[PDB]
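Before any comments, here is the structure.
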Amino acid sequence: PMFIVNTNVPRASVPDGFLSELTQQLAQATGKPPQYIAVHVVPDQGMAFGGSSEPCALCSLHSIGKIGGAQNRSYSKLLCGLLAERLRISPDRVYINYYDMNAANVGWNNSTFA
Amino acid sequence: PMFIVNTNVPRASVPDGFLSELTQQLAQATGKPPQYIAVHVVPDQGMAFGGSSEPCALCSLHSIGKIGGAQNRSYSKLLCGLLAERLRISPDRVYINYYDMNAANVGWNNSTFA
Amino acid sequence: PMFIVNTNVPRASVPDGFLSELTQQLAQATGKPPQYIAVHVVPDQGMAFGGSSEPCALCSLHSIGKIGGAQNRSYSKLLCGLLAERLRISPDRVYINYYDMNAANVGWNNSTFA
């Protein structure tokens, strides 16, 4: 699985530890070994939400399965919680797009997961 | 709706007010309320289009509904128009990927739009 | 087709010519003229793979068709090979998401490809 965060919060406000924290919390939440979890956080971005440049985040979670109605509500609670606590972003200024990827459509190690 | 623009145009050449103009014109085009529109502009990117480093852009528009054949033609004319006028990028060096997101696959405010 | 690479490899470790090499190699791989290929390389990223900040990449390939089981295995071998050779990233530290776009969902030059 892969989780990408894009945010207008400054780099200095992103805690050391945050990438590892997301890795651990996603590994637990998705049920997948942490070895497969990739995380990417992009601060200092030129973005607006609702026409305002108050702290916000645009995120994506891609997984091969483990994506669906209730699972996504649960990931949204977990991930908005982490963003509010660690980056001080209001949950109502966060979007997370969820992508259920086909195994044949994810490349890794010179091949795919199919 | 969420609209992201990645470009090799330098940050000094993105005018004041561009994020606000995009938010407004996206609200005019999709008819969704401005309060829910997110916009993100990433300049100074290492990009080529057709093997050339002349000004170009790669963009994405995600929306829950309001995506389709004639709608996306209308969005493309609006958005290439804004990129040409404001960032001086030729329309034929712009790609925009359109994504019709399932409400259940969009997280916000600790939950989803389901 | 559009190929995007995000990596923690530093800018100075990205060799001259890389965007043209990726344009040429993807044009031959997808059997399309290079005038259609857009490439985007983003170094210096705050990212981890499996909880480690060793060199890694998160990439996307979007195309109108030419996306499938065998085709995606072939693109992964080519692209992991280029990232290992040029950026010194281990193939088992690369994810590539593949997207078969419908023509109606790709904007270009004030309209779509539909």
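Quick note: numbers on chain C are straight from Swiss-Prot, i.e. 2-115, in order.
Every residue gets a Cβ built from N, Cα and C, even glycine.
Listed in Swiss-Prot for this protein:
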- C:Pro2: active site, proton acceptor (ACT_SITE)
- C:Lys33, C:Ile65, C:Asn98: substrate binding site (BINDING)
- C:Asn111 to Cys: Causes formation of interchain disulfide bonds with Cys-81 from another subunit (MUTAGEN)
Cβ packing number for C:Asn111 (mutagenesis position), 10 Å threshold: 17
Whole-number Å value for how far C:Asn111 (mutagenesis position) lies from C:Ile65 (substrate binding site) (Cα to Cα): 18
Between C:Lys33 (substrate binding site) and C:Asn111 (mutagenesis position): CA-CA distance (Å): 22
Chain B neighbours, filtered from recorded positions C:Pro2, C:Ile65, C:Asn98, Cβ-Cβ distance under 8 Å: none
For the residue listed as 'active site, proton acceptor', the three-state class that DSSP assigns: coil
Residues C:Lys33, C:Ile65, C:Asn98 binding substrate per the record - widest CA separation, whole Å: 20
Proximity to chain A among recorded positions C:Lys33, C:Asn98, C:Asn111, where any Cβ pair is under 8 Å: C:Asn98
Residue pair C:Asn98 (substrate binding site), the residue listed as 'active site, proton acceptor' - Cα distance, angstrom, rounded: 13
Other C-beta atoms that fall within 10 angstroms of the C-beta of C:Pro2 (active site, proton acceptor): 22
C:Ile65 (substrate binding site): tally of other CB atoms within 10 A of its CB: 18
